[PDB]
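In what follows, a structure is listed as structure tokens, so that the remarks can point back to it.
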Amino acid sequence: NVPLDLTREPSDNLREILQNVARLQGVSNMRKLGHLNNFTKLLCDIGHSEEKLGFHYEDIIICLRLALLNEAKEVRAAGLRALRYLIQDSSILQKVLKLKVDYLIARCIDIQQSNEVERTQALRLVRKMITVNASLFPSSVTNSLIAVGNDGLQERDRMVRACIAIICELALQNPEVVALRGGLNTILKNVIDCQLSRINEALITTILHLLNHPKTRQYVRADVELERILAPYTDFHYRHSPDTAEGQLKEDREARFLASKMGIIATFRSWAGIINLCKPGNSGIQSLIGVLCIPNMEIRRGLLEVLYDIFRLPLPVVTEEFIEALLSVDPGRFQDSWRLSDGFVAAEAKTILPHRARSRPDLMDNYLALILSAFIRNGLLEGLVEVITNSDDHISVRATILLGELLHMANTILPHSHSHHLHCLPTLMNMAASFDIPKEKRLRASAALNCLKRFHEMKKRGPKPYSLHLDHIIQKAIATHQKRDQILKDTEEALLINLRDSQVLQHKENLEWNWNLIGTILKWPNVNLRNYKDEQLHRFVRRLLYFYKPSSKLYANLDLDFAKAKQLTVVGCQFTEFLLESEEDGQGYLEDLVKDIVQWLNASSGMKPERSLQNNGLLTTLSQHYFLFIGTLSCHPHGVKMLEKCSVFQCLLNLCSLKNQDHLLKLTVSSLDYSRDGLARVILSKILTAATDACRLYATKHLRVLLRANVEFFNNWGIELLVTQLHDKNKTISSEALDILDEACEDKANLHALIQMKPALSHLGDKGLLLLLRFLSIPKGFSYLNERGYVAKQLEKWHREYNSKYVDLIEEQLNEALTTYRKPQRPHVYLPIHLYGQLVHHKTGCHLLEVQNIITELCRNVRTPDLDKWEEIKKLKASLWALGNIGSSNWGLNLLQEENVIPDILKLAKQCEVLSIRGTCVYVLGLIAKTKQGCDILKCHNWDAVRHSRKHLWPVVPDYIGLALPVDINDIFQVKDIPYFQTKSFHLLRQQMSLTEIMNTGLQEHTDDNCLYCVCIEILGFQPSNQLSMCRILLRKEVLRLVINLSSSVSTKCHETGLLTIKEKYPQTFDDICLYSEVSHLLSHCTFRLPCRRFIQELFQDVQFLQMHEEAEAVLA
Amino acid sequence: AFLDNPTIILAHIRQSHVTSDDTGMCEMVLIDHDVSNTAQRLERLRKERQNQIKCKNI
Amino acid sequence: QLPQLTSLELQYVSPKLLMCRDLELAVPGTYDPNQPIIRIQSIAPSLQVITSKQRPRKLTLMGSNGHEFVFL
Ligand SMILES: Nc1ncnc2c1ncn2[C@@H]1O[C@H](COP(=O)(O)OP(=O)(O)OP(O)(O)=S)[C@@H](O)[C@H]1O
Ligand SMILES: [Zn+2]
């Protein structure tokens, strides 16, 4: 409008607030909002203080709260924004709350008067209020937010989620005011109509956080609040909303099912939900299993999806035959990531080839074992059997597959006592062997047992290479491993018969030959074109050669997904190997074939000026399998000589340089063989060091395929390649190489090879430091790092800083794994490397740790926990993780049993009040059981452990994987009961007397305090209220009793009509601000619906309130 | 999972509401810097009441 | 959700009625001291609710003599 910014701040701001109050005359709204912006800028550039401002705070507040009553939405928004910039301390907020300004803010929220910019500043102001001091939040704005979030979805309000987020943020710092006005119920009923996963979980997390700490656990009822989320499943006819559109009744049901599933699978990822749902009483997990044993084919088919995604198992296809759904859950089924364009071989090898770690804890197994034990305790297997027998086929197949998956998980992650009587299946075997029941049940039980055996066979088969490159890689590795440590003749007759019936020589028409006979005549032992000099065999060989050459355009033209495409490639590979089997008679053909292949490759790569672009044929035809021929040719020693006779390796060295075709580098890096040193490793190193960033990334990611396949002599060259890849300019490649090294270091032969070439792993992030800490695990390398003063430099660092950062690291891993947080299918949550765990390994750093006197303070911290704040809980978690990493070997249990701390942890794992540390203790007790002595110690305290490693799939019942579980799972599910925090005259005259006949103060709860105007008279010297025009004391209590009756929501139309008639007849009864104060105090203490609340707030809209404005202008100047 | 301290819970709430809210509001409201129908009913009742009262009921 | 109620399962409503399979009680309404008594053998595990203002169920027992006794 007219800013100067160079004047006396007192006179300037006085003129500003005087023009703001405007005396309700002769001042437009535009200039008033301009003055409000000027006041905002003045408050920004000049610090707020009662000395440098020239006026007390009360005057500013009383001149600012009048802009909220202005009719223009712009002036109201500007006033709210200027009021937000004023609240910076607790005193300013306390004074803003002394005058009942919260009434005006709660009014400004709930109008929805075509203003989505004025309602945003209100929410921002209440968020600033919560930030400044949440212990003083008023109940008026609380009730307003609860009413908006409780009935805002039906009124198409667009600020619903924005209000629920603020309610959830308030419930963390002030739960009493939210539980009193019924905000937790709003939160809990707002998760059953929220399809968005992240919002649904952020909503359930606050309810599960109040149940964690006792001080907040006193604010939630026992078995009626949290168990509401599984009402859509337990209640067959569930009606969430009382008044909904009758047109949408099935879509609403599916939405309720989806939201309830997203909430149920989100309460089982937190410890406060696991413990509160599996309590030993009439819990909410037994009601979920009991309704599964009821033949209702709608709830029964929806509970199986929740059971499937609770255990992170893949869903089969919806069929009626078991043999079709068993094929859809094959661990080796094709995926879209395995395509050449996406993830050619490196992504495929990750799924089928197993991890190199055989003793890492893998916390995911701990969590799944705890969940499975809790589910088996409450009778899940009997319910699954009852679903298998007495149900439809669509559900019988899915329940049989779920039972098979659970039975396989049992004998893999459960301790022997928990899983030595599960494989009997008494309720199913007694049904399959009883000849008294009807025959249908017996036969379907026998069929279920047969399908379970078939599933077990499928599980013990294993995942098989889907592609043909990984197949050759694995076969070559197995052959090398077999041959490193140590049939029919068919002379002339059977050979000729098989050559005759093959049909190759009868006619030259392709695709009509007998390819099985060709394969067997090529693969027979002693047929090698060198001992059987027959002209028919040479004709056969020449015909096959002319067919397989790319220049002839016969094989190189068939498209992918062909009927017989894998067989032709296999036959071609064994044919180019059969040509190599004759080292003296198979030159004229093999040289010609490989020279034609080199011609085709140089033509398609771009080494010619004709087109230099032939990716449209290599990517869609069988001409891309010519790299498999060179692959199966480069394995043999006599093969590489022939491959070098022609310009093959030079062709690949030249192809490595181009920039336009990245698929060719993928094809050549996953086909060659690097078993022996030669020109095959030079191409790999050239691609790894100087190539396109994406090709370089795929090349450095293709080292798991050579690691997990157990290629011989990997520690010689692969480790050096990873070390040189660590110096790459790109960051993703360096991080991937660091991850490959961290995985390869799980073998001692590989860690010794990494230590012998001392790398620089300190200039990287935390991953580099965690990888370098592994050096301490062995004396050769620990003694090296100890000389340069590195162990003592890390001891104090981990003591003061990194002991509390390791817990953040592992919690971040667990959250990214199974909570969908994403800090800015089942993964493997492998335990991070802890320095205390590495120092204990070799008994030399163990004494170095013991002389520092670190075990005593940790034991004292575990014995004397605070459990009041959240920093001390963090310190207790850090101490528990440190103590669990120390007792990970036999040298650690020695210096850990001198203090006798394991009983303390075992007692804390079953008697603590906070449940998050009650789960941390379970993880730590599992980590303790990585040794035989650890399990022996734990057995005395009635805690079982898994005594086998991860080396064999079926270990015979008599280093370990760390997993420990109580003998009775209900021991750690005991929670001490906390009582709820709640257990700790005119209205009758109006019934018989009408309004017109009675016509021929009224404020009940009105005092000097809690009135918008009366509070000012003593503090700010306001002139007393004027006398209104017994004629008006009656209408006052009449409108009061009407607005009171409007709260029950029983008959709202009648009371709305009465209020409308009162406004029509006497438009001056809605002018006394001492009645608006009363009705606002009533709104701030009762449960009004959203439309009724909006109507009540809008009744007092077109009002003037002239006397308050005049008195404010008088006290101002 | 471990979502128990109020800091991680607050960060989760803010990010989940901001990113996954189709309608505008959430990003506007959750800025991390601070870390009429009754009139129509009255008009209808006013216009009706003038026509309504024209007779005497004994 | 009252108009939607049209059938009742005994596993859901009363798990103790479908686990009797034998009783010493006589079938209700049929007992005379000059005839052999008919005992309650079984109860059907499904009831059909009649769509009306009071929704009377349709109970059907199974006496010891192999005859069905339908009640309301
Ligand atoms: N689709 C085909 N598959 C194999 N050979 C083909 C095909 N089409 C044409 N031919 C010809 O057949 C030749 C191979 O036959 P040979 O090994 O010479 O035996 P052959 O019976 O002596 O052949 P000809 O035609 O009688 S001299 C190929 O090199 C081409 O000359
Ligand atoms: Zn007053």
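Residue numbering in chain C adheres to Swiss-Prot, whereby the residues present occupy positions 2114-2185 in order.
Header entry for method reads electron microscopy, 3.0 Å.
Cβ coordinates are placed from backbone N, Cα and C, and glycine is handled just like the others.
Lifted from Swiss-Prot, the feature list:
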type	residues	note
MUTAGEN	C:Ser2159 to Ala	Reduces mTORC1-associated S-2481 autophosphorylation; when associated with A-2164. Reduced activity of the mTORC1 complex
MUTAGEN	C:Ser2159 to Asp	Mimics phosphorylation; leading to stronger phosphorylation of RPS6KB1; when associated with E-2164. Increased activity of the mTORC1 complex
MUTAGEN	C:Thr2164 to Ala	Reduces mTORC1-associated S-2481 autophosphorylation; when associated with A-2159
MUTAGEN	C:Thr2164 to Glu	Stronger phosphorylation of RPS6KB1; when associated with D-2159
MUTAGEN	C:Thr2173 to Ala	Increased mTOR kinase activity
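Sequence features, as recorded in Swiss-Prot, placed on the structure.
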residue   : record               : CB count, 10 Å
C:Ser2159 : mutagenesis position : 14
C:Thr2164 : mutagenesis position : 9
C:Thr2173 : mutagenesis position : 16
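Annotation note: C:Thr2173 (mutagenesis position) sits in a strand segment as assigned by DSSP. Each residue contributes its Cα atom, and for C:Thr2164 (mutagenesis position) and C:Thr2173 (mutagenesis position) those atoms are 18 Å apart. Mapped onto three states, the DSSP output places C:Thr2164 (mutagenesis position) in coil.
DSSP assigns C:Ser2159 (mutagenesis position) to a strand in the three-state reduction. Here C:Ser2159 (mutagenesis position) is positioned 9 angstrom away from C:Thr2173 (mutagenesis position), judged by their C-alpha atoms.
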